[PDB]
Amino acid sequence: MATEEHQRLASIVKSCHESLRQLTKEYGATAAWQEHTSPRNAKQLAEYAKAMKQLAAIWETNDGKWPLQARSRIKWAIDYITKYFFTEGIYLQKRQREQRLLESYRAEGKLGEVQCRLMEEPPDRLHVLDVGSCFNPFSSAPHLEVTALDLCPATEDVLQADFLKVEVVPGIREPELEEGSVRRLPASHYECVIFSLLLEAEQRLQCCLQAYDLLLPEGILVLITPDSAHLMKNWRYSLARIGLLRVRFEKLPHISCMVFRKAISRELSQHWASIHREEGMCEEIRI
């Protein structure tokens, strides 16, 4: 029961605390810190100066509490990402488990010849796209290079954007902002995409398509949804159909947490959908 849930929860957070202490030692500071302590614009030095006033104020007022206290579910998300790319090389584990299946499919002759795409060695700071972000929390981690965007951002550092409305155009390496809200995004760029803003048919699916396009080969898409059962399989089919496979499902005490991975070949995951289509599964993403 929930005894297993909590027993796993507490262990994940200990793993995360330990791992992040280590990572901080290596990186010296967070991505935002580096990007901000060297201001190129007058606006940038303003941000610096206001942040200094913020720091003086945080040091004198209270103690032992950095204001933004990240929530436990988010801590799971960091932990998983760190393990998938760095500490546990799970992407490689999955690359083996996936290549084996492709072999098996071409052996049946069920899948023909396939051109694939695999990812190079993981970079020192991982491109993370936190969609529908509240307080760009993944910015707190040292190894993360976060691009956060909310429909209605409340921080200076989250980008005005409607996710479903952005052209994912390959050949650029930076988000393009026309009129203070994002118009164009670099296609196949991010190691990880986080559906912070949970999805709740056609819209509910297209968001995942865009995510797929934004992900690099073997990238991850992370979904947090509360307890508020068989539907998950009925559209794990649908996700597999688009091109990604459920590579993790954890049951937090009250929340449920999923990670899908952009497979080595899209044809692979689509054929896998064919095999595992339980009769009475919609091609779309439903509540």
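Here chain A follows Swiss-Prot for its numbers: 1-200, 205-232, 239-297, in order, are the residues you see.
If you check the header, you will see the structure was determined by X-ray crystallography, 3.5 Å.
Quick reminder: no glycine exception, Cβ is built from N, Cα and C everywhere.
According to Swiss-Prot, the feature S-adenosyl-L-homocysteine binding site maps to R73, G132, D150, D162, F163, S196, an assignment based on experimental evidence. Annotation comment: Swiss-Prot describes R73, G132, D150, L151, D162, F163, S196 as S-adenosyl-L-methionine binding site. Here Swiss-Prot describes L151 to A as a published mutagenesis experiment; the accompanying note says: Abolished binding to S-adenosyl-L-homocysteine. The mutagenesis experiment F163 to A is recorded by Swiss-Prot, whose note states: Abolished binding to S-adenosyl-L-homocysteine. In Swiss-Prot, a published mutagenesis experiment is listed as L197 to A, annotated Abolished binding to S-adenosyl-L-homocysteine.
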Please report, as a whole number of Å, how far the Cα of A205 is from the Cα of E200, with 4 residues unmodelled between the two.
8
May I ask which of the recorded positions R73, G132, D150, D162, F163 is closest to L197 (mutagenesis position) if we compare their C-alpha atoms?
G132
Unmodelled segment of 6 residues: Cα separation of flanking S232 and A239 in Å:
11
Fewest-neighbour residue among recorded positions, criterion Cβ within 10 Å, set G132, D150, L151, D162, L197:
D162
Could you state the CA-to-CA distance between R73 (S-adenosyl-L-homocysteine binding site) and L151 (mutagenesis position) to the nearest Å?
22
Let me know the largest Cα to Cα distance in Å among the S-adenosyl-L-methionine-binding residues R73, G132, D150, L151, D162, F163, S196, as an integer.
24
Provide, as an integer number of angstrom, the distance between the C-alpha atoms of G132 (S-adenosyl-L-homocysteine binding site) and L151 (mutagenesis position).
7
Inter-residue C-alpha distance, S196 (S-adenosyl-L-homocysteine binding site) and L151 (mutagenesis position) (nearest angstrom):
12
Integer Å distance between the CA atoms belonging to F163 (mutagenesis position) and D150 (S-adenosyl-L-homocysteine binding site):
8
So if I draw a 10 Å sphere around the Cβ of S196 (S-adenosyl-L-homocysteine binding site), how many other Cβ atoms end up inside it?
23
Can you tell me the CA-to-CA distance separating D162 (S-adenosyl-L-homocysteine binding site) and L151 (mutagenesis position), as a whole number of Å?
5
